Amino acid sequence: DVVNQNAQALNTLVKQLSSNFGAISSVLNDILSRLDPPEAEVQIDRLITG
Amino acid sequence: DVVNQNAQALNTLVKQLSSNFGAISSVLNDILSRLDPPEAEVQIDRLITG
Amino acid sequence: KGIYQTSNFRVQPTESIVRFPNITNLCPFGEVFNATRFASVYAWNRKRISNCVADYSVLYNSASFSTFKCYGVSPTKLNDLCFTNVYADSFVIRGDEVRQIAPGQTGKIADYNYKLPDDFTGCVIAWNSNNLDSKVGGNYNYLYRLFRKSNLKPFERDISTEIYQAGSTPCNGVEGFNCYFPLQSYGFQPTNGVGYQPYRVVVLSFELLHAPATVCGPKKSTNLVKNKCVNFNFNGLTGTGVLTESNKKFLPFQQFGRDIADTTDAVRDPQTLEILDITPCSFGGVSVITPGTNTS
Amino acid sequence: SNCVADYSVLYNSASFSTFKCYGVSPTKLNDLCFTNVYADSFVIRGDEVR
Amino acid sequence: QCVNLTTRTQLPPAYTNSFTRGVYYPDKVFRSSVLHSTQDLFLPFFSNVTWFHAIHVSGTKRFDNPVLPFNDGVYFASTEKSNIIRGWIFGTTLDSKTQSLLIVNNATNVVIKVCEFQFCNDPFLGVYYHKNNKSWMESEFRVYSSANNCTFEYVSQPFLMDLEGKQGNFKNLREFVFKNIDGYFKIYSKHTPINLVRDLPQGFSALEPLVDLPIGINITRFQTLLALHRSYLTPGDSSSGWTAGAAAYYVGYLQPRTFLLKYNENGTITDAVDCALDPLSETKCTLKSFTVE
Amino acid sequence: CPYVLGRXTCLXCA
Ligand SMILES: CCCCCCCCCCCCCCCCCC(=O)O
Ligand SMILES: *[C@@H]1O[C@H](CO)[C@@H](O)[C@H](O)[C@H]1NC(C)=O
Ligand SMILES: *[C@@H]1O[C@H](CO)[C@@H](O)[C@H](O)[C@H]1NC(C)=O
Ligand SMILES: *[C@@H]1O[C@H](CO)[C@@H](O)[C@H](O)[C@H]1NC(C)=O
Ligand SMILES: *Cc1nc(C*)nc(C*)n1
C-alpha cells in the first residue's frame, strides 16, 4: 500500500499537467506560439498558479 | 470536542459558499442570468477556484 | 558541511528549426479585399482559403483598414503561425454597425443578419468603402434583414423572403398593414455622414495548432536535424527538444500527438511526411557535497 | 417604470454609434428585469463621447 | 418529376438496441495506450434506435423514407448488400421557403448541395433491370422539383457504381454521425464488412472524421433517400410498377455525454465507457479503468 | 428606386 500510494501520488502529479486551470490551454508552447508576451503572461500566470 | 469540531468544520464548509472570492457575486445563477458565457466564465472560474 | 540538491541537469538548444509545408502561391488578397462586388449582410459570402502563404504585408500598399481586431491570436504572432481551415466572410454594412461584428453583441445585424460565436478564433477587418459602394442618386443594392422572429445562431445564414407578421392579422403571403417584407435597402450616398456610409467587412476564421494546416505565414523553412536538442517550429507550433524517428502510425487527419500530460510529444513533418518523436533535453538531478565553505 | 424593455423597436430608426453596457451583457438584456431605471440625456461633442 | 408511390404495406415501426456503437474520434490528435475521457455529443450506450426496412416479400412491401427529427445530431447505420441507401435530406420545412442540404449518390458522382429545394413528398432514386442486356442502369432521380438562389455546391470525381440487385446476406455496414454546430455540418463515417441476415449487429467501431461542410443553415428534420428497382417483372405505372431491394437502416439520437475512450498501442479507439449509463460505468470512469475490483 | 416608398425593400423610405 505504501508503494502503491507513492506511485499513485507521483502519477497524479504527472497527470495534473494536462489541466487548464481556467487558462486557454495546458501546453506552454502552444500559448507562447499564439500570443504576445502580455496575454501569454496572463495565461502562463494561470498555469503557474494551478 | 470531536463531535463539535466535525460539525463546525462542516458548517464552515457550508457557510463558505457565500463568499465571492473576487468575483462579482456568490450565486451561480445570478451570474449566469446577467452575463453571456464569455463574461460569465471568468466569474465562474473565480468561484470554482475559491 | 553536507550534501545539497540543486537544479536538474539541463542541456541548452544548439540551433533553430522551422518546418512549414511546401506552398508557393500567395493568398488571394486581391480576390478577397479588392473584389469588384461585395455581398449583402443577410447573404454574406463565405470563401475557402487553402494552399497559400499569408503574407499580409502586400496589403500595406492599398489596404487602409479602419478596424482590425483578432480574437484567438495576437496579431504579432500572425507571421509565425499556420492556419488549418481558413474562411473569409465578406459583406457590406453601415458604419455604425461595425461594432456589432464582435462576439457577444446585440443589435439588428448581430441578431438577424450575421452572428459570431462566443468562442471565436479569427480576425475581423473592416474599412470604409464610400468611394466604391456609394453613388449620387443613392445605392440601394445592399440589403439587411430588419424583421425576424428569433435571433440567428452563430455562422447561420438566412436568405428567406417570407412576409413578416408584425401585428395580429395574418399576412397570407402578401404585404400590407403590419405585414412587412423582411429585407430592407441600405441608403448609401457620398454626402452621408460617417456611420451612415458603407463599410466593407471581411471576417477571417481559422483554427490553430490542433489539425494539419495548409495556409501558412511567410516563414522560410530550414533543414530538419535530428538527435540534437533544438528549438523547433512545426506548422506554427514552437518548442524545444530532441527530435528522433518514430514508429507511431498517424491517421491521415492527424498532425500532432500527445501523451498522458497532454504535451506535444509527436509530430508529422510537413515537408517529408514522417513521424518524429519530441523528447525534452533536460534530465537528471544534481547534488553537491561540501565539507563546508568555511573548511574548504 | 412599469413598462416592457423591448428595444427591438429601436431597430427601425435609431442607428446608434456607441452602445456599451457595463454590469450586464447585452445579449442577456432581453431576459432580465430592471428595478430602478433612470435615463440621463445630454448633448456633447464627438471627442468627449469617450 | 415527383411521383407518389403506392402498394405499400403498413406495419408498426420496429426498434432495436444500439449496444456500444456511435463512438467517433472527438479531435484530430493522436493518442496511444491511453484512457482519455471527453464530453461530446454521443449516442448513449444501449439506446433504443429505430429500425427501417426496404423489402419486397411478395407478401409485405416496405419502402421506408419518413421525415424524422434531427434533434442534437443523428447516428445513422445502414446494413446493405446492393447499394440502396444513396443519401439524405436535411432541413427545416423541406420546401422552397427555406434552405436545405442534399447529400446524394446518383451512381456516378457524390453531389452535396445546399439549396432551396422544393422537395417531393416521396423522393427516391431508381435502377432499371434490363433482361435483354443483363444490365442494371440508373433511370430515375426524383428528389426535388426546383433549386433556386443557392450557395454551396460540390460534385465529386466520377465513378462506376455497382447496381446489380444481389441476394443473400447483408454484406456492408455503413455508420455515420451527423452534427450541425456553428454553421458546420460535421460528418463522421466508418465502413465495416459484415455478413448477417437482419438486425443491427453488436460490436465496436470508431468513426473516423469524414468532412465538415460550412453550410450555415437551420436543420431540424431529415429524410433518407432510397433507390428502388424497376424491371419487366414489375409492371404498372410509375406509382405502382416498382419493387424494393432489401436493405435496413437504423436511426439514433445524440446527447451531450461524457465518454471514456481507450486508445491502444496503434492509436485506434478500441473500447469505450458511457459514464452516465449505470453506476458501474460511473465507477469505471472515476477509476480511469475498465476493470473494477 | 427598386420599389415605391413604403413597399418592398423601401419600407423605411422618405
Ligand atoms: C486573403 C485572405 C488570407 C487569410 C489568411 C489567414 C489569416 C492570417 C492573418 C491575415 C491578416 C489579415 C490582414 C491584416 C492586415 C493588417 C494591416 C493593418 O493593421 O493595417
Ligand atoms: C430553426 O427552425 C425551427 C423550425 O422551423 C424554428 O422553430 C427555429 O426558430 C429555427 N431556428 C432559428 C435560429 O431561427
Ligand atoms: C403527392 O402527395 C402530396 C401529399 O399527399 C401532395 O401534396 C402532392 O400533390 C402529391 N403529388 C402527386 C404528383 O400526386
Ligand atoms: C449525377 O449528378 C451529376 C451532378 O449533377 C451529373 O453531372 C451526372 O450526370 C449525374 N449522373 C447521373 C447518372 O444522373
Ligand atoms: C430611391 C429609393 N429607394 C429606396 C429603397 N428608398 C428610398 C428612400 N429611395
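Following Swiss-Prot, chain D residues are numbered 359-408, in order.
Each Cβ is built from the backbone N, Cα and C atoms, and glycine gets one as well.
Lifted from Swiss-Prot, the feature list:
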VARIANT   D:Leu368 to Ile  In strain: Omicron/XBB.1.5, Omicron/EG.5.1
VARIANT   D:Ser371 to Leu  In strain: Omicron/BA.1
VARIANT   D:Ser371 to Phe  In strain: Omicron/BA.2, Omicron/BA.2.12.1, Omicron/BA.2.75, Omicron/BA.4, Omicron/BA.5, Omicron/BQ.1.1, Omicron/XBB.1.5, Omicron/EG.5.1
VARIANT   D:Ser373 to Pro  In strain: Omicron/BA.1, Omicron/BA.2, Omicron/BA.2.12.1, Omicron/BA.2.75, Omicron/BA.4, Omicron/BA.5, Omicron/BQ.1.1, Omicron/XBB.1.5, Omicron/EG.5.1
VARIANT   D:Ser375 to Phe  In strain: Omicron/BA.1, Omicron/BA.2, Omicron/BA.2.12.1, Omicron/BA.2.75, Omicron/BA.4, Omicron/BA.5, Omicron/BQ.1.1, Omicron/XBB.1.5, Omicron/EG.5.1
VARIANT   D:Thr376 to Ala  In strain: Omicron/BA.2, Omicron/BA.2.12.1, Omicron/BA.4, Omicron/BA.5, Omicron/BQ.1.1, Omicron/XBB.1.5, Omicron/EG.5.1
VARIANT   D:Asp405 to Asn  In strain: Omicron/BA.2, Omicron/BA.2.12.1, Omicron/BA.2.75, Omicron/BA.4, Omicron/BA.5, Omicron/BQ.1.1, Omicron/XBB.1.5, Omicron/EG.5.1; complete loss of interaction with host integrins
VARIANT   D:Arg408 to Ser  In strain: Omicron/BA.2, Omicron/BA.2.12.1, Omicron/BA.2.75, Omicron/BA.4, Omicron/BA.5, Omicron/BQ.1.1, Omicron/XBB.1.5, Omicron/EG.5.1
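Packing around D:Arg408 (variant position) is summarised by its Cβ count: 5 other Cβ atoms lie within 10 angstroms of its Cβ, all protein chains included. A C-beta separation below 8 Å, combined with a sequence spacing of at least six in one chain, links D:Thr376 (variant position) to D:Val407. Annotation: D:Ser375 carries the greatest number of neighbouring Cβ atoms among the variant positions D:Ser371, D:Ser373, D:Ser375 [cut-off 10 Å, Cβ to Cβ]. Look at D:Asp405 (variant position): DSSP puts it in a helix. Across the variant positions listed here (D:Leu368, D:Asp405), the residue whose Cβ sits among the most other Cβ atoms within 10 Å is D:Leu368. Here the C-alpha separation of D:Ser373 (variant position) and D:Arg408 (variant position) works out to 18 Å. In the three-state DSSP reading, D:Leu368 (variant position) counts as helix.
Rounded to a whole number, the C-alpha distance linking D:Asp405 (variant position) with D:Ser375 (variant position) is 13 angstrom. D:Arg408 (variant position) and D:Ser371 (variant position) have their C-alpha atoms 23 Å apart, to the nearest angstrom. Each residue contributes its Cα atom, and for D:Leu368 (variant position) and D:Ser375 (variant position) these two points are 13 Å apart.
Under DSSP, D:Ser375 (variant position) is assigned to coil, being neither helix nor strand in the three-state scheme.
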